[PDB]
Amino acid sequence: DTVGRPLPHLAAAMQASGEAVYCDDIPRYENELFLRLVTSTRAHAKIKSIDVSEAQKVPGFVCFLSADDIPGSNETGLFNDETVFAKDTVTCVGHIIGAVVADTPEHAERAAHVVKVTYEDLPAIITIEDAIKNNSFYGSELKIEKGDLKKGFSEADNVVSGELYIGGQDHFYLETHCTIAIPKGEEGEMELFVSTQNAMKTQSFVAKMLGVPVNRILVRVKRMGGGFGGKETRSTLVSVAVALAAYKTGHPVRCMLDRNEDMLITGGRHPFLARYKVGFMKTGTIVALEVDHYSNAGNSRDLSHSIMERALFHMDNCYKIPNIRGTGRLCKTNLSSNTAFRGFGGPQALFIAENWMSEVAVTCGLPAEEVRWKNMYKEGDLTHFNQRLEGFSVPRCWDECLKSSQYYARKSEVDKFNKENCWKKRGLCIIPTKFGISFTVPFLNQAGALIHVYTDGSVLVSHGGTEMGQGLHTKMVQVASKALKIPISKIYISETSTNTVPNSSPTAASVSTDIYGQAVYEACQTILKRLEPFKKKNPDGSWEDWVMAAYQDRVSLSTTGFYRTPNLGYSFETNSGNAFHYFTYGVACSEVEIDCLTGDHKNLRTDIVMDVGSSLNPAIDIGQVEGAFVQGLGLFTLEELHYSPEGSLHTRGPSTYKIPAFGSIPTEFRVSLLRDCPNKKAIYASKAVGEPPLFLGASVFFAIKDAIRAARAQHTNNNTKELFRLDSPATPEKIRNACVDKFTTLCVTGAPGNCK
Amino acid sequence: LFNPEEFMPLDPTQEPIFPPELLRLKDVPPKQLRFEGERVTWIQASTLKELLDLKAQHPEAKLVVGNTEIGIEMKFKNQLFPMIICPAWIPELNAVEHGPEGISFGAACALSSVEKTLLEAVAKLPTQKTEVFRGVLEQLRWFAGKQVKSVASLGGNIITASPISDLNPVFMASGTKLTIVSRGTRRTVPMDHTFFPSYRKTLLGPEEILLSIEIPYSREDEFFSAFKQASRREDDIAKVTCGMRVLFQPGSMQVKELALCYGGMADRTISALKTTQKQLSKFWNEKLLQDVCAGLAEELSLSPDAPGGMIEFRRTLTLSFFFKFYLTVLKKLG
Amino acid sequence: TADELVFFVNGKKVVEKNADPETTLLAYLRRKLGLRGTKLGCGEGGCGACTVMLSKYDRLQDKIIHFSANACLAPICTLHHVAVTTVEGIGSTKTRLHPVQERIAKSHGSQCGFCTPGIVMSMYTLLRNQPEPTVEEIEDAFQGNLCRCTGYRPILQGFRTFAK
Ligand SMILES: Cc1cc2nc3c(=O)[nH]c(=O)nc-3n(C[C@H](O)[C@H](O)[C@H](O)COP(=O)(O)OP(=O)(O)OC[C@H]3O[C@@H](n4cnc5c(N)ncnc54)[C@H](O)[C@@H]3O)c2cc1C
Ligand SMILES: Nc1nc2c(c(=O)[nH]1)N[C@H]1C(S)=C(S)[C@@H](COP(=O)(O)O)O[C@H]1N2
Ligand SMILES: O=c1c(O)c(-c2ccc(O)c(O)c2)oc2cc(O)cc(O)c12
Ligand code: MOS
Ligand code: FES
Ligand code: FES
């Protein structure tokens, strides 16, 4: 029984030896061709001509594909508001116009470069403020409201209003998007090998584009070199193009994107702009909150609506707020369509929440931990969307993190550092999080598995989930082994495919362990029930003996399992019913030092305590907390996407987009999983871990803000209750600019200026 | 989570052997090689004479050593160079030579070789002679990774002439000497403001190659700092980086020479010449700080629409960096 | 009229009679030699997914030297008389894993695994240069390697066991 044991990722030895196969590692067929996308260089224009004359001269050129070549449908995307290939008009700089097919990827690249496009520009909308000014939205306003805002604002001693922006994020999976499409030449049949979290949609979208039934299309996924949400839907931009090239040429065709193409075309995390107003007591107690959220959705709907719903569901973080109104609008803009990114709108809204909470504590002149604690939900409280918090463990996480991080003693040392240093300052912050577990679209909360026991007693497990590094397959084998009561060495998972488990939800929402765990467990129970008579006849025999006797007695050793998450279905009309199955909780304390003269900073120490129920695998779950935290540290501090005024992405590779590096992580980096908190609601008392910890990386942002406040008390003014705006990411530029002093003001030159 | 005590021990004698056949081939006298592609012809020059003949014969020919820049140019900027010469084999372009006035590096020397050599110098020489060396090392500290530094050549950084090169500001401020050659010609020049006339250009004739770079020892009463912005948001602009040098009159705090050179503030590496010329004979104090900060604010001022944005932050850094230099110099003086 | 290019990969001689100067070592490993352990993560030298070890007899130093390099940027035409070691050159689950491979695997330093070969080769190269490195040299070895999944802690912790 390995459940609860720190079993290494089953593919880890093979990953370290370079033996693990990713999509582009698959050998090429003798006749296999290569595709390169041709993409818009304008934010918004009419396409007046595409000229392929110079590309036709490239050795190995096969064909140029565009919308005219598509046999079935050019309408694609989750809400059918995209084209496979743009026809008359482009609506963002990465917008796919066509594709070149050639005999090598070097020749595809060469020919694509030399495809010439003529445009006539149209009025573009790039920023959230552009979109608000022009009324450019998808759909109507989303809203959750509880209590009585006017009443709340009247009872408040203090009101703080403001505006806040959080920049977007590029997934930066080390493996970019990749598809191989193999046309069989009979009956429209096609087999695709794809780096995707969503084999179901891939299969559907390809079928749709080809105009053939879904049963003709087989999609297989062994593993992804990272997904992080960016392979949940945007993978189909490459898959569908490659399928078309395969259809048209009758050869196997592949495409793996260069990093620069991937960052440009495939979308990222939604930037959010928030306008907020909070009402509170001189005690720090919150009585009224109003937030209007606006996301930059880019040039199609994609998952934007669901991402905004999840943001509204998390605008409370861990805080009880009696009178609350949150709205969300999706901005329709001439940028690549933004998508799922680990957290799925949760981190943006949780960031907004911690921001006004940080200002409440400053306004009241009270310690921030005290203000957070005071305002924290209690066990059995309802959220703003009227869900009951059962098993609310943040109080426990908070206490243990304060204690183990030695927060209060370290707070003194930070004060002493700041008293002794003029041009460097330390900051320290502790922050909680809660993260709802389930898809907020009820119908996605379904999972299948298919299990075969072969006559040697070896077991083949298949489930709807895909492996992207999170160790889902590892966990599913540990589950199957415990359920069947056999060693893990008897069980194997090969890959995910649409002909073994159909209609799978994307591997997303952090719920895969939970839902495939249950489907696998149920399949295993079915097998156990069928073997029971043989076990009874031969109670001292082996697994292998029982299996062979069952085979010889013509009892089937193959079955499906299925799970459907119970009691889900939130209504915006009644503000009622469960949006989530349960919540995952955590607390992080982080300490930083900033260089007030340069804006550079150092991450000194981070302590995290995470409630992951009874972990199925503490090594994998600790890995997820650490990995998600570091992505959040990237989101809030390091990673910054930057566009020309004309809407063209400047930051398209690791030289200009900086994800955390080995040297970025906190010098002392400690993570603990909370003990003795079994979760009755999920497989073997475990909880989802994928996405919940990412927001904890904001502890670094708020430690930085604390440090800046010190810098400002030192050099900018004497107002101890000043609220300055600090947008995310807090890059060197933003940190340096916020430490207003004799250099920012130019007072050092002899000029008058706005410092002390 | 894991148990180190169960790991297989390391066995340094059991590593994959260096190919003996390769070893035998080391005796083969090096000779010029020619490779021909669909688009490009590559000549691997074995001797300096060969390189210079080749350069005279084909001045349009493109030198490649580490390809860390040319590779980017070809892949991402669609530039094609039909004729490339690789001089990495030539002994003179790899020679590391100690001299009376400084340490000379052939232009092909890998940045890791420069870094090793300078770290050695710094650990062995008196502090007062290693000021410029430590500046170079500070620029090399959080610079790429071990992979890039093992192949990127010193000469390649200089001649690429990126506005945001971290090395060219240090070489300019220290008047590092460049020996430049063609078939016939040979000239050594200290790097100064005129070496970079326009964007991505150096003051070389089409047939010249950079042979060697002598990084100077620092003298008595001479101090040096180098600083850089730890953010980069655009391909080759708007990342502030600098070399700063001051020479005093003997035993004094009276300025004899001053050089503030900056990357990321224009379309090339530049010197704050107007500003520094006015501090000559002045004393190292609060009044000099004010005056240099006023000159820097003016001379390096950026229009609101400057390429790369970050207008305020960049001005602030030019001043804040000088402030660090000012305080460091006072600490080295007093 | 073109010379033969001769180099070694994992101890084996490669004789390339028609070297195109445009060809990168990464393309050559993956698409000619079929050694796909070495990965494309960016093509611009930032990520280290393509990290290999190069070895040569340096005729000016009179010495065998070993160093790491980005295969995505190394033109094969620079590699006459050079030896390339890729992740498959050092150990395999089909034979024996190198201690570098075993420790990163067992210390939970691989999630998705796409960066793992590049990191293994950075660590291997350090150990080939300095059999007894310090903790400090170990952290320095990886300035050129990015990992999106692990947050780096477990990799350094596994590798710290190699130090002193
Ligand atoms: C990921 C990465 C990170 C980097 N980080 C930094 C950084 O932080 N700071 C910084 O300053 N730079 C940085 N660089 C740039 C790097 O230092 C240069 O690309 C490198 O030094 C160029 O040298 P090379 O030998 O690779 O040049 P190549 O690409 O081979 O050639 C560069 C240019 O110089 C010419 N050339 C080369 N040698 C000579 C010669 N001796 N005589 C005349 N012309 C010659 C070539 O024709 C070509 O135009 C980085 C590069 C990479 C890829
Ligand atoms: N190594 C790794 N961990 C990861 C990801 C990934 O791509 N790679 N994706 C994250 C995201 S976005 C989600 S939603 C969850 C999904 O997996 P689970 O449902 O099995 O947790 O994994 C998370 N952890
Ligand atoms: O990843 C997600 C996703 O795919 C969808 C979605 C919505 C409508 C569709 O038609 C569809 O195919 C998917 O909803 C979600 C809701 C969540 O709370 C969290 C998620 O992570 C997702
Ligand atoms: O729900 Mo994860 O794919 S963003
Ligand atoms: S592929 Fe990223 S450094 Fe070579
Ligand atoms: S293990 Fe996924 S990038 Fe490192």
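Just so it is clear, chain B uses Swiss-Prot numbers, and the residues here are 195-528, in order.
In case you wondered, yes, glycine gets a Cβ from its N, Cα and C as well.
According to Swiss-Prot:
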| type | residues | note |
| --- | --- | --- |
| BINDING | B:257-264, B:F337, B:347-351, B:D360, B:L404, B:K422 | FAD binding site |
| DOMAIN | B:229-414 | domain 'FAD-binding PCMH-type' |
| MUTAGEN | B:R335 to A | Promotes conversion to the oxidase form that utilizes molecular oxygen as electron acceptor. Interferes with normal conversion to the dehydrogenase form by reducing agents |
| MUTAGEN | B:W336 to A | Promotes conversion to the oxidase form that utilizes molecular oxygen as electron acceptor. Interferes with normal conversion to the dehydrogenase form by reducing agents |
| MUTAGEN | B:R427 to Q | Promotes conversion to the oxidase form that utilizes molecular oxygen as electron acceptor. Interferes with normal conversion to the dehydrogenase form by reducing agents |
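Everything Swiss-Prot records as a feature, shown here on the structure.
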{"residue": "B:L257", "record": "FAD binding site", "Cβ neighbours (10 Å)": "24"}
{"residue": "B:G260", "record": "FAD binding site", "Cβ neighbours (10 Å)": "29"}
{"residue": "B:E263", "record": "FAD binding site", "Cβ neighbours (10 Å)": "19"}
{"residue": "B:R335", "record": "mutagenesis position", "Cβ neighbours (10 Å)": "12"}
{"residue": "B:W336", "record": "mutagenesis position", "Cβ neighbours (10 Å)": "14"}
{"residue": "B:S347", "record": "FAD binding site", "Cβ neighbours (10 Å)": "30"}
{"residue": "B:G350", "record": "FAD binding site", "Cβ neighbours (10 Å)": "23"}
{"residue": "B:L404", "record": "FAD binding site", "Cβ neighbours (10 Å)": "22"}
{"residue": "B:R427", "record": "mutagenesis position", "Cβ neighbours (10 Å)": "21"}
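In this structure the C-alpha atoms belonging to B:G350 (FAD binding site) and B:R335 (mutagenesis position) are separated by 18 Å. Among the mutagenesis positions B:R335, B:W336, B:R427, no residue is identified whose Cβ is positioned under 6 Å from ligand 1. Under the DSSP three-state reduction, B:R335 (mutagenesis position) is assigned to helix. Of B:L257, B:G260, B:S347, B:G350, B:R427, listed as recorded positions, those near chain A by the criterion of a Cβ under 8 Å from one of its Cβ atoms are B:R427. Proximity to chain C (Cβ-Cβ under 8 A) holds for B:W336 out of the recorded positions B:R335, B:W336, B:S347.
Comparing C-alpha positions, B:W336 (mutagenesis position) sits nearest to B:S347 among the binding-site residues B:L257, B:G260, B:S347, B:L404. For B:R335 (mutagenesis position), the spatially nearest entry among the binding-site residues B:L257, B:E263, B:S347 is B:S347, judged by CA separation. Taking the C-alpha positions, the distance from B:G260 (FAD binding site) to B:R427 (mutagenesis position) comes to 24 Å.
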